[PDB]
Amino acid sequence: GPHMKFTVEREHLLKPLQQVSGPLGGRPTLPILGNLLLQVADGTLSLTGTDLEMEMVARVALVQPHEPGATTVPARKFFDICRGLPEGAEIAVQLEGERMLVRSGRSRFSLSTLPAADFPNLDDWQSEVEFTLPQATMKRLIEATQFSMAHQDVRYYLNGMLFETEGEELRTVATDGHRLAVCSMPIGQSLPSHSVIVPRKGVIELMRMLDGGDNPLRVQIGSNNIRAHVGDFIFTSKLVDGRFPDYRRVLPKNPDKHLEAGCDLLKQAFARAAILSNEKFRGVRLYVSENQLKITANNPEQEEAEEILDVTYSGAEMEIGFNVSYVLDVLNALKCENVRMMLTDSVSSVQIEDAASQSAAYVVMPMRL
Amino acid sequence: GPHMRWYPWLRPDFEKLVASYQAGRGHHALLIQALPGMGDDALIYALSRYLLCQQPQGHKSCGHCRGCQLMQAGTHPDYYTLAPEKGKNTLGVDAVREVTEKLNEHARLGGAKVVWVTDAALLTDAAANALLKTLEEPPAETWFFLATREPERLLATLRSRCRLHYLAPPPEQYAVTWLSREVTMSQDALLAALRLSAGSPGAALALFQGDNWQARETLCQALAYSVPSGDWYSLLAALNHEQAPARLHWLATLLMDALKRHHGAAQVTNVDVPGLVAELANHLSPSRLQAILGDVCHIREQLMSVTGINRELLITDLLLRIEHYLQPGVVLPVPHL
Amino acid sequence: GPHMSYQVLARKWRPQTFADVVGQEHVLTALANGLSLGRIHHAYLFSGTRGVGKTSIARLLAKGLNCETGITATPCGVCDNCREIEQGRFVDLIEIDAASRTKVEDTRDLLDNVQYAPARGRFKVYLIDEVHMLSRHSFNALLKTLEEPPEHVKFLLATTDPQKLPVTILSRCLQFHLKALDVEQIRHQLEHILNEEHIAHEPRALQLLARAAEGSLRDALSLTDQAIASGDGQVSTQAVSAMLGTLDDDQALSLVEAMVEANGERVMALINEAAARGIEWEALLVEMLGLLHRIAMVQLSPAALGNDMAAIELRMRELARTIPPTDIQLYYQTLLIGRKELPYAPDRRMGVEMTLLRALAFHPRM
Amino acid sequence: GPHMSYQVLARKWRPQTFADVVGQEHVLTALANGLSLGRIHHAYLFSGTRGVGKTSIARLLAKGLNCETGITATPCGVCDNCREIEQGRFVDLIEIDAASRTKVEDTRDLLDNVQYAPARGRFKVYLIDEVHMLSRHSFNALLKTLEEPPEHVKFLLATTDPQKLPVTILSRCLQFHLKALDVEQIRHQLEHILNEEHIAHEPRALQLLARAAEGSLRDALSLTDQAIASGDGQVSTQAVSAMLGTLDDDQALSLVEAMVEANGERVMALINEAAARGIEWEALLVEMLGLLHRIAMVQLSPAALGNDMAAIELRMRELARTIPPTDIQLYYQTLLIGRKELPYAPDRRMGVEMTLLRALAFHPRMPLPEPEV
Amino acid sequence: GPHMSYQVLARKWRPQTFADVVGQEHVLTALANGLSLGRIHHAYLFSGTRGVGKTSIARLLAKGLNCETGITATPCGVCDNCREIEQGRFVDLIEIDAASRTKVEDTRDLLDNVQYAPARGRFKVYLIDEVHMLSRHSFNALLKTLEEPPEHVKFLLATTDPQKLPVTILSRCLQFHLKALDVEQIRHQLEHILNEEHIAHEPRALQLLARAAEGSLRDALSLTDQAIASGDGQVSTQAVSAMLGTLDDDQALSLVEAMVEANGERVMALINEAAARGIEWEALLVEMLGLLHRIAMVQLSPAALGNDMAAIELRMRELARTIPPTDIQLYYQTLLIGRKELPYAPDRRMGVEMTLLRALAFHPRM
DNA sequence: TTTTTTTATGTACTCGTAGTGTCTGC
DNA sequence: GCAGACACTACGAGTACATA
Ligand SMILES: Nc1ncnc2c1ncn2[C@@H]1O[C@H](COP(=O)(O)OP(=O)(O)O)[C@@H](O)[C@H]1O
Ligand SMILES: Nc1ncnc2c1ncn2[C@@H]1O[C@H](COP(=O)(O)OP(=O)(O)O)[C@@H](O)[C@H]1O
Ligand SMILES: Nc1ncnc2c1ncn2[C@@H]1O[C@H](COP(=O)(O)OP(=O)(O)O)[C@@H](O)[C@H]1O
Ligand code: BEF
Ligand code: BEF
Ligand code: BEF
Ligand SMILES: [Mg+2]
Ligand SMILES: [Mg+2]
Ligand SMILES: [Zn+2]
Ligand SMILES: [Zn+2]
Ligand SMILES: [Zn+2]
Ligand SMILES: [Zn+2]
């Protein structure tokens with residue numbers, strides 16, 4: 001029987017509906033694609049929006065007695081039909097043939113529908129690993145390495161993040177072949193070792209989804225997709241088939257030359273030198289001598305910039321040239337007091353980390369002119 | 001509308017092909033050499049139904065799992081189709097590039113992936129080349145299906161990276177029995193249609209279902225009028241249409257049968273129309289008949305190959321050149337090495 | 001899971017060591033001498049027909065260049081770099097599917113990042129596959145980088161059609177012509193791999209596969225996989241013969257003797273009979289071409305004939321005894337042109353009929 | 001010699017002095033005289049086929065115009081500016097890969113900074129390589145700058161097909177066409193390079209390399225590097241002949257002689273010998289066509305044979321003394337048709353054999369006799 | 001820089017008075033009469049062939065309009081603003097390279113500068129070079145400004161391609177079209193500068209320079225500078241002839257001249273010269289086929305020669321009048337067959353030479 | 001007095017919109 | 001803050017041109 005009794009209040013769904021809509025139907029790729037699925041289960045209404053790649057579900061609590069089922073409706077029509085109703089509204093949705101009738105007082109409107117069987121959706125699956133992450137932990141984890149994603153590079157496996165879970169630790173690795181960022185945080189939960197490659201778009205959408213330390217995040221990673229539950233919102237993105245490189249073999253093995261300096265001083269110096277750096281080749285040449293760091297740069301117009309920093313250096317005099325953007329990004333990410341740099345050879349990569357905490361690591365690969 | 005109309009002659013092959021996938025040792029790329037409308041699309045569709053099914057049995061899909069439901073609905077995150085865009089008879093490199101970039105991500109439903117190209121002969125060189133490497137070394141659990149009129153017409157590099165399956169057309173007696181069951185018309189016309197469709201029962205059935213049979217009858221009448229008088233220009237009225245290559249092929253088959261009748265061949269492609277072929281044989285000398293046949297087939301190939309060519313000019317010039325060839329004392333073309 | 005999808009022979013049997021490479025001895029020797037002597041270049045262009053092994057040769061060159069053992073002519077195959085490049089996860093090696101990333105934006109973006117250091121390996125090898133599909137702007141963007149690249153980057157181009165590359169691109173590269181594999185090499189490689197995988201086979205079937213592969217190991221391997229699928233795990237002569245297309249009967253010689261006699265009745269009756277048997281028309285035309293070639297060859301020099309098949313060659317001696325050489329030459333040329341234009345026909349049978357009618361029209365009275 | 005890591009033959013032996021260029025005399029003399037007389041135009045475009053020295057000559061001119069001493073046509077090898085420009089990253093010279101800066105948004109940025117004085121040297125040399133790659137708006141932006149540039153800015157434009165330039169751009173600047181090198185110049189340069197690198201060489205191998213270079217020195221030098229790789233560090237006739245995938249005439253001369261003499265048995269025997277060597281069958285037809293074309297050359301004019309074929313010259317002349325031109329026309333046409341039809345033959349050897357059979361059977365002077373009647 | 005000779009002849013010999021511009025009487029007289037008689041338009045748009053004087057004449061108009069001795073065709077050149085326009089920059093003369101400022105964000109500022117009163121001169125003068133490259137929105141803005149121009153401003157637009165301008169801009173501008181300079185005018189001017197630059201010269205060299213100028217005086221001046229460079233400060237006939245032969249690109253027409261003349265040695269020498277330049281051989285055959293088709297059309301009617309081939313008009317006319325049509329058809333057939341057979345040749349050079357040898361065999365000389 | 005144009009892919013260019021960094025009196 | 005303001009950067013669209 002055509003039961004479909006939805007009894008919800010408008011203001012409690014407008015923000016979820018806008019959230020799950022997001023990239024709502026604007027692509028004429030598929031008529032079913034430009035639709036949102038309404039489902040009733042667990043005493044709650046699930047609003048599902050999917051474009052065959054990313055799935056978003058809002059679990060809004062019901063008000064009155066309901067009737068279980070599922071049916072899909074045009075997303076834009078539903079979004080516009082409840083965004084203009086004055087303040088609150090008793091949204092009562094009923095099924096008539098292939099139609100949703102939405103009533104609230106003297107406001108009756110119709111939306112032609114499709115059966116839920118046609119709508120692509122993911123059922124229950126055995127999760128390869130499960131995380132109970134505090135919001136601050138994942139926010140710091142993604143924030144400190146989101147700048148290291150490859151932006152549409154030929155190597156498809158680099159187009160995202162590597163979530164590697166090992167023991168009671170969760171690590172994120174992001175690199176593009178020139179910069180690399182690794183951030184590991186404890187979880188206090190014995191978890192099986194696993195490796196995940198979440199694409200760029202998936203991680204960006206996940207990052208602009210979590211906020212507020214009051215709602216712990218639940219992460220479920222399977223063999224073909226990843227789902228994140230923030231409060232009552234669920235996000236789902238497919239995985240990358242590639243294999244991320246072994247990052248522990250990318251970090252230098254014997255960083256003999258040690259440097260320690262102030263984070264603020266290094267950041268200010270690097271920005272000051274980058275003021276006059278090359279426009280598209282923003283790279284500085286750095287000389288380390290006994291307790292002295294000389295950073296120099298120039299442009300095709302030959303407007304050289306030079307600065308000297310008082311650092312704590314242990315090693316021999318050395319030259320190395322690296323780009324400024326990656327190092328400014330690393331220094332900005334490391335919201336610390338002392339920055340420690342590891343140098344091996346004038347032809348080798350440079351390691352950058354917090355001197356007061358062994359929780360993050362970064363690798364900058366120099367420029368060989 | 002038109003959908004998976006399964007044909008009996010696909011039964012011995014389908015059961016074979018699924019076996020190659022049942023053991024898991026099948027090739028990721030299966031190029032089907034099948035005549036147009038003979039049933040390659042239905043076989044590929046059924047194979048994809050088996051492949052994407054999460055819980056299959058024997059030689060058919062369960063029809064119960066969510067993969068089967070989504071496949072039936074026509075939407076599936078792991079079922080990509082490469083078809084010419086609406087109103088254009090070509091497959092752009094942009095669609096192939098988008099599909100190939102999508103293949104990088106995992107299959108959403110946790111199963112395998114299927115990429116089916118409707119017709120590999122319509123691939124642009126750029127598109128086929130963009131598909132080359134994707135064909136060569138696809139990711140884990142990725143399946144490619146290609147259909148072609150002629151495999152050798154494809155790119156010499158793409159066809160190399162593909163297991164080629166040939167769908168043998170049914171014997172002529174079996175085909176005529178099948179079409180007699182399907183269509184209640186004369187045996188002579190049915191055999192003529194089967195021979196016209198190169199023995200493919202599906203193409204002959206489609207010819208009878210559409211208006212092409214009426215067009216062929218009109219063209220035969222126009223030829224009957226024009227052969228004794230040389231008024232070949234009137235043939236334009238019957239030749240100029242959106243399906244001009246088919247009618248040019250019909251004329252070529254008629255000339256084939258005229259040359260056969262002059263040589264006395266036992267069987268002819270046009271058995272339903274003996275009067276017209278006899279008139280062509282007696283009225284036109286074989287030497288000029290060969291030239292007319294060659295020019296007609298050359299015009300057909302030119303009309304098919306180069307897109308954007310104007311049918312009016314080509315057909316009119318072909319008719320005028322045929323009329324010129326009819327006149328005595330005119331040099332004839334010779335095939336070029 | 002060791003990449004179960006590798007069950008296809010064309011993906012499992014690609015060589016991983018210089019010794020595993022079949023044929024191509026000249027380019028292999030040149031590469032080995034370059035690696036050993038230290039005469040290392042920065043732009044290699046392996047050009048040749050399809051399915052000869054230029055991608056595999058380039059990957060082996062990359063393995064040899066980026067091995068921790070050093071710049072070795074024979075990669076170890078077990079080092080960390082070798083294992084990673086086998087896995088495809090190696091950052092320092094960039095494989096560009098130039099038939100897909102043909103735009104100039106991607107090429108310029110890639111070339112702006114050449115100055116940076118390699119992550120692990122010595123060299124930042126660039127494997128540009130199907131180079132000829134790049135846009136002209138993409139070609140012209142590569143000129144300065146190919147002329148004077150940094151000492152840590154190397155370009156390994158690999159095209160199947162070198163003439164479409166601009167001369168300015170061919171000029172900056174070492175051109176390695178990958179010679180097409182002979183019949184014997186293909187047969188030996190197929191026998192070796194089949195015996196490695198314990199698959200039933202017959203030497204005659206392997207000979208047929210090698211001959212019908214048209215000088216390509218990938219074509220022969222795909223045909224072998226097709227035969228395995230068709231024959232239920234065994235490469236049997238009858239199955240591969242019915243698959244590839246063979247003329248066990250003497251209908252080809254009967255067709256030739258009917259056509260050269262200008263007997264259109266017999267020619268068309270034989271065509272009808274062959275079609276009733278589901279003959280493959282291209283193989284038929286190939287057989288007629290071979291028969292006419294042998295006829296002309298024995299017309300020039302007595303003996304030196306189809307002694308392999310004595311039965312037909314006796315009647316062939318009769319044919320060479322009667323037919324003038326010019327008629328044989330024109331018949332062969334017309335059959336060849338018909339084979340060329342066979343794809344450009346509404347039907348293969350109709351194409352063969354065109355070819356035979358053209359052959360008949362030369363001497364219809366005699 | 002030193003040969004530090006053998007940093008490619010092409011890059012190592014780039015010219016550094018105006019006396020080291022292999023003989024583009026028509027542009028070398030003009031540039032030297034202009035530098036000596038002080039007639040330093042502000043814009044000139046180098047054109048010509050690949051690998052001839054346009055970029056090298058542009059670098060040489062920047063050397064001459066940036067030397068610490070007076071402006072000379074013989075730059076010094078000790079000058080700081082000359083050493084820097086030899087090593088690159090020079091302050092004044094601005095290597096501008098125009099193919100990477102086709103967009104007008106970069107040419108406008110170039111024009112915005114043209115007026116700033118150079119840090120060192122005299123002329124801020126703008127070296128634009130592959131000029132023909134610039135977009136139309138980029139050319140039109142370059143127009144007024146090229147018409148009236150600053151007094152301390154010289155433009156160094158180089159390309160391969162100057163015809164693609166807008167015609168006004170061709171008008172605003174001088175034009176220097178660098179002719180493709182002759183075979184003898186290439187051979188002498190290759191001998192010089194191999195002698196300076198101390199690598200064994202033979203005259204025939206170097207002549208073959210020069211012939212296969214097709215008038216471009218970079219092709220010659222890359223081919224010499226590949227021949228060094230093919231041999232054990234030694235250049236020999238056998239190694240180069242194997243690498244180029246061709247026969248050193250002679251064999252093909254025997255082929256064509258057996259063809260014109262209607263000696264079909266010898267034709268078949270030589271084909272068997274070539275099969276035993278395993279040469280490309282299309283190479284046989286190509287070489288036979290080339291020899292027939294050279295015999296046609298000799299037929300038209302006696303002075304149509306270079307020193308390269310001198311090893312068979314006395315033989316070749318005799319061919320032109322006996323074959324009427326119509327017979328060589330028939331031979332060339334038959335061989336060309338055979339090469340046309342070769343890819344569609346049942347086998348490449350079958351196609352080559354049938355082509356030879358057709359060539360000898362259609363011979364007018366000695367046709368293949370009709371068997372009986 | 002060093003020594004006064006560095007001044008480029010294309011820059012130093014910039015006309016400064018209306019008596020210095022040469023060959024453009026139909027525009028100079030119009031400008032002089034308009035300035036003297038008071039007739040004036042809101043805007044003046046210049047157009048014509050490259051290097052003819054559009055920018056120079058526009059600068060002369062700017063000089064004439066802004067001299068305090070009255071609006072006159074001939075400026076004094078002694079006062080402050082006359083010199084400031086040429087030497088240094090003049091405030092009220094706004095020179096805008098429209099190619100550098102195509103975007104509307106610059107033309108908007110320019111038309112925001114039109115409402116301000118001129119500083120020194122009476123008429124605010126705008127000289128916009130290469131006006132055919134402005135963006136469509138910039139064109140809309142310029143039209144809006146031109147609709148109601150204040151009496152103190154007068155525009156000057158100089159361009160080479162007038163067809164790209166909006167019709168509504170052409171409607172409000174009195175376009176002056178400058179014809180390409182004649183050979184005699186170019187030669188006389190070149191002689192004038194060479195005599196007044198203390199540079200030796202020879203009349204045949206001057207005639208060759210004028211002929212090679214293609215009608216643009218800037219081309220003649222540049223070739224003059226190169227001729228002085230090629231040699232020791234002397235314009236010798238031999239040096240000029242050698243330089244033009246080096247730079248000449250009419251290989252096809254001279255080659256068909258020699259072919260129809262049946263001079264085999266000349267044809268071979270021309271093929272050698274074309275090979276030295278790296279001339280594309282298929283393009284050479286295509287151009288030759290085009291020339292033969294055009295000469296046949298000329299034989300059918302003299303009207304086939306348009307302004308597109310004015311440089312080679314006399315040669316093609318004379319080679320049409322002296323050659324019977326039958327030879328033209330035979331040569332066209334031979335060259336078409338040779339181009340058809342060109343790709344299947346040992347190489348393009350020998351293939352095209354073989355085609356030429358085939359053509360030369362028809363109607364040969366003793 | 002109303003009538004006429006082939007495609008497929010790529011490369012620039014110029015403009016509004018659109019989304020976001022950042023930072024100054026708000 | 002801050003949010004508005006402003007700056008700036010990116011994407012799409014519409015147009016133009018080139019090439020085979
Ligand atoms: N020289 C060779 N040695 C061994 N196997 C080869 C060789 N050449 C080709 N193959 C086989 O062909 C398959 C495809 O080879 P590939 O190197 O991709 O050829 P291509 O040059 O046309 O890209 C390989 O997987 C391998 O099985
Ligand atoms: N005229 C020449 N003299 C000497 N070497 C040359 C000459 N032309 C080319 N080469 C060789 O080719 C290399 C690159 O030459 P290049 O000038 O870049 O040619 P292109 O004109 O194609 O840019 C040089 O390093 C040099 O070894
Ligand atoms: N009619 C002419 N009279 C004198 N010199 C001319 C003439 N036309 C061109 N020129 C020369 O060419 C140089 C540039 O001329 P210009 O007028 O800028 O050409 P354009 O039409 O391409 O803008 C001038 O400095 C002048 O030397
Ligand atoms: F098929 Be290969 F990459 F030439
Ligand atoms: F290779 Be060159 F600069 F044309
Ligand atoms: F050369 Be002009 F100023 F267009
Ligand atoms: Mg490959
Ligand atoms: Mg260069
Ligand atoms: Zn199912
Ligand atoms: Zn190794
Ligand atoms: Zn110096
Ligand atoms: Zn004055």
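One-based numbering along the chain as shown.
Keep in mind that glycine also has a Cβ here, set from the backbone N, Cα and C atoms.
Annotated DNA binding site per Swiss-Prot: A:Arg27, A:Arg76, A:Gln152, A:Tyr156, A:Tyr157, in sequence order. Where Swiss-Prot documents A:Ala136 to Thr (Swiss-Prot position 133) as a mutagenesis experiment, the accompanying text is: Reduction of synthesis of beta*, probably due to mutation of its promoter. In Swiss-Prot, a mutagenesis experiment is listed as A:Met138 to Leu (Swiss-Prot position 135), annotated with the note 3-fold reduction of synthesis of beta*, probably due to loss of its start codon. Among the sequence features in Swiss-Prot, the mutagenesis site A:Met149 to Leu (Swiss-Prot position 146) is noted as follows: No effect on synthesis of beta*.
Checking the recorded positions A:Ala136, A:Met138, A:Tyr156 against chain B with a Cβ-Cβ cut-off of under 8 Å leaves A:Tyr156.
Listed in sequence order, A:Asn159 are the same-chain residues at least 6 apart in sequence whose CB falls under 8 Å from the CB of A:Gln152 (DNA binding site).
In this structure, the C-alpha atom of A:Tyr156 (DNA binding site) lies 11 angstrom from that of A:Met149 (mutagenesis position). For the recorded site, A:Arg27 (DNA binding site), the DSSP three-state label reads coil. Counting every protein chain shown, 12 other Cβ atoms lie within 10 Å of the Cβ of A:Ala136 (mutagenesis position). In the three-state DSSP classification, A:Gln152 (DNA binding site) falls within coil.
Checked against A:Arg27 (DNA binding site), the mutagenesis positions A:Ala136, A:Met138, A:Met149 differ in C-alpha distance, with A:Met149 being the nearest.
Of all Cα pairs drawn from A:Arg27, A:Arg76, A:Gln152, A:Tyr156, A:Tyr157, which the record names as binding DNA, the longest spans 35 Å. The two recorded residues, A:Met149 (mutagenesis position) and A:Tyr157 (DNA binding site), show a Cα separation of 10 Å.
For A:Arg76 (DNA binding site), the same-chain residues 6+ apart in sequence whose C-beta sits under 8 angstroms from its C-beta are A:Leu24, A:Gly25, A:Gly26, A:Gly34. There are 22 other Cβ atoms within 10 Å of the Cβ belonging to A:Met138 (mutagenesis position). Annotated pair A:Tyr157 (DNA binding site) and A:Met138 (mutagenesis position), C-alpha to C-alpha distance, rounded: 22 Å. Other Cβ atoms within 10 Å of the Cβ of A:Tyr157 (DNA binding site) number 19 in total over all chains. Listed recorded positions A:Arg27, A:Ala136, A:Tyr157 compared with chain C at a CB cut-off under 8 A give A:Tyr157 as the close ones. Counting other CB atoms no more than 10 Å from each candidate's CB, the recorded positions A:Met149, A:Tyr156 peak at A:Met149.
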